[PDB]
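Below is one structure; the comments refer to it alone.
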Amino acid sequence: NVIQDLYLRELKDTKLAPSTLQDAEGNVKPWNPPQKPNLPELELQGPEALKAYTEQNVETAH
Amino acid sequence: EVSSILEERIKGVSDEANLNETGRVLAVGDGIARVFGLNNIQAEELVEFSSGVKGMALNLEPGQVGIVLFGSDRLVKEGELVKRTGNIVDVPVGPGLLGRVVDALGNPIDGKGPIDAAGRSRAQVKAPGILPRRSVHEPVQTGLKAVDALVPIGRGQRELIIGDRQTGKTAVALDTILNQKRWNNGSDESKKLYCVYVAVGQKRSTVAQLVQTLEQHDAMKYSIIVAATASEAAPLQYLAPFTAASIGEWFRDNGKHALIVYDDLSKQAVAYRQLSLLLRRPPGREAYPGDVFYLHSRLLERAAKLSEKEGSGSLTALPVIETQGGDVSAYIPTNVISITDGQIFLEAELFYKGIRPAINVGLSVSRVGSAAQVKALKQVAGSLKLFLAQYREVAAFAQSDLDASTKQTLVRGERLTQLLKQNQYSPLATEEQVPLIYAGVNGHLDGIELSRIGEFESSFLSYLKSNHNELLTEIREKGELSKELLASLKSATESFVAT
Amino acid sequence: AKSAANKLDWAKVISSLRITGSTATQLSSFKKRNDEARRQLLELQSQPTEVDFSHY
Amino acid sequence: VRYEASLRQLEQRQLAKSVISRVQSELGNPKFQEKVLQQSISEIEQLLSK
């Protein structure tokens, strides 16, 4: 009775409208795309290495 | 959305009321509204205020009935209609509480859903008689070798767990439920133990971890978690074990078995102290009501292994009492100690010594004994008790030069101590309990170094499974150890000790 | 694979024993060991890219 | 998701103060009279039915 009256008026006449998308955006973590997986360079370059392996190793002795 | 919710809420105040007997608050102080009216009023009847709070009426005074509020005083105010609900405290009983965390009233606080219930049954129900009871033959297995063998437990039985909090007091309890998962799988509902954990005075953050842990180990589906939190009001706490027991009676009655673990009845006592003092009823020893003994006796003697007269079903119970020094002298421990049959005495010294959770099993006792023990498990663990018994005495000369007999005891005993170590939430099958104790008994553990006991265990078990999981399956299914099977087992263990 | 590399390496610790040194047996072993354990956990850290943009 | 849920709660609280506004409307109008009269006759209907 009183329930029906209060409800009818209240629901019908009160229906909120959300805040701006900007305001929603502010309160959340938005997203931006991660880039770069890492690019390293080829290990121990050149014939510096070739000479290093040949020359350095002779690691045997009496 | 907001509208769908509005329709529900308005629906929830649709249908006009029509009052009957009321009382009116004269003055409300200290959770003791003093109401004029309520001429007729059942004892322990639920009354609902116009502040909506519910209460019980422990003092029925001659011209005013001194209601005890189950909630905050702010809500109540002077001259407040106090409608008479007209129903003694009752809580739903039925299978709908399975996998449900509910408050005392029965409302799902997990909100997993409304309780499917075949009755709401009153909170305090008198104990089943002499002739309704029957001897306990069924063991309950916790998956902890020491508990199952050294402290053999059954179903129906009430046995204490007196120990200090947060040493995994809750952990010891939880372990049983998990080994009971195995039994739960087992079709028979005397093997489906529908466990009830009664969390008394425990914060919601902790209980949230518990609920999640039960779910993790997939055991929260035959569980019921009755929650009366630290902040939850003292009437709820007081009646929480009583109401919880009534749920337990439903399982027991149906012939099924279940286990209700009251943790901690000490805080149930404290809540009663709050009530009694506020009702001006004298507080007993240590300012804890004297008829707290009377309460404990009523509650704990509803736990029973019934006879086939009332169907052979049961309601195992395991009350937990929290001690702050192991002061068994204290009034609340003395009372509970008397009521319970058996005790588990969990001790700090062991904790430090790396047994976590920690039990002093010299000071644990059973007064229901090995009648609730597997015949197989009994057979290969009589020896263990005696070796350990000697080990206690001969630990008092351990710290140098020692007779060979004493030193021998120490070798077996130290290995055994290491073997009896256990970490939280590891249940272990009976078919693997039986082998491990056999090895220690035959002193086969002696050779394998103390540090290597850990390595021995997992390897031994896998080796037993590889060599003869037929034998293991025989231990499980026969449930008895044939001499030929122990012969083979002895050979197997020797072989395992070799590699 | 990577575990094969290290298994061959420990054979080579006892082969480098049969001669002199192991000072660069250790430099090889350390390098393969490090990246094997790191990549095993890197690959376990990786969860496929996508979230329930349908649920949510 | 978090802010969406928060917004949903905020809406209930916004509408809560609106409920209060609608209560004030009942208490002023001769709905205050007409619906009190309805309660009076309703009370008569219940009480005669006793």
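So for chain B, numbering is Swiss-Prot's, and the shown residues are 44-442, 445-544, in order.
If you're wondering, the header gives electron microscopy, 7.1 Å.
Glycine residues also receive a Cβ, built from the backbone N, Cα and C atoms like all the rest.
Swiss-Prot has this to say about the protein:
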| type | residues | note |
| --- | --- | --- |
| BINDING | B:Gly206, B:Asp207, B:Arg208, B:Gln209, B:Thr210, B:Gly211, B:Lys212, B:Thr213 | ATP binding site |
| MUTAGEN | B:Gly291 to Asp | In ATP1-2; growth-defect |
| MUTAGEN | B:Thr383 to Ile | In ATP1-1; growth-defect |
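Locations of recorded Swiss-Prot features on the structure.
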residue: B:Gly206; record: ATP binding site; DSSP (3 states): strand
residue: B:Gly211; record: ATP binding site; DSSP (3 states): coil
residue: B:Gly291; record: mutagenesis position; DSSP (3 states): helix
residue: B:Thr383; record: mutagenesis position; DSSP (3 states): coil
Distance from B:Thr383 (mutagenesis position) back to B:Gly206 (ATP binding site), taken between C-alpha atoms, in Å: 15
Neighbours of B:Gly206, B:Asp207, B:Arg208, B:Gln209, B:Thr210, B:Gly211, B:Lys212, B:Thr213 excl. site residues, C-beta within 8 Å of centre, ATP: B:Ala214, B:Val215, B:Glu365, B:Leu389, B:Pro400
In the chain carrying B:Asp207 (ATP binding site), residues 6 or more apart in sequence that have Cβ under 8 angstroms from it: B:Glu365, B:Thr366, B:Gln367, B:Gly369, B:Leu389, B:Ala391
Fewest other C-beta atoms within 10 angstroms, as judged across B:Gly206, B:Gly211, B:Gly291, which are the recorded positions: B:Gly211
Lowest local Cβ density (other Cβ within 10 Å) among recorded positions: B:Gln209, B:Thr210, B:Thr213, B:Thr383: B:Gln209
Neighbour tally for B:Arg208 (ATP binding site), based on other Cβ positions within 10 Å of its Cβ: 14
Inter-residue Cα distance where the pair is B:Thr383 (mutagenesis position) and B:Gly211 (ATP binding site), in Å: 21
Candidates B:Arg208, B:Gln209, B:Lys212, B:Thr383 (recorded positions) - the one closest to B:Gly291 (mutagenesis position) by CA: B:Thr383
Pairwise Cα distance for B:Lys212 (ATP binding site)/B:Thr383 (mutagenesis position) [Å, integer]: 18
Surrounding CB atoms that lie within 10 Å of the CB of B:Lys212 (ATP binding site), all protein chains: 20
Rounded Cα separation (Å) that holds between B:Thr213 (ATP binding site) and B:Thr383 (mutagenesis position): 19
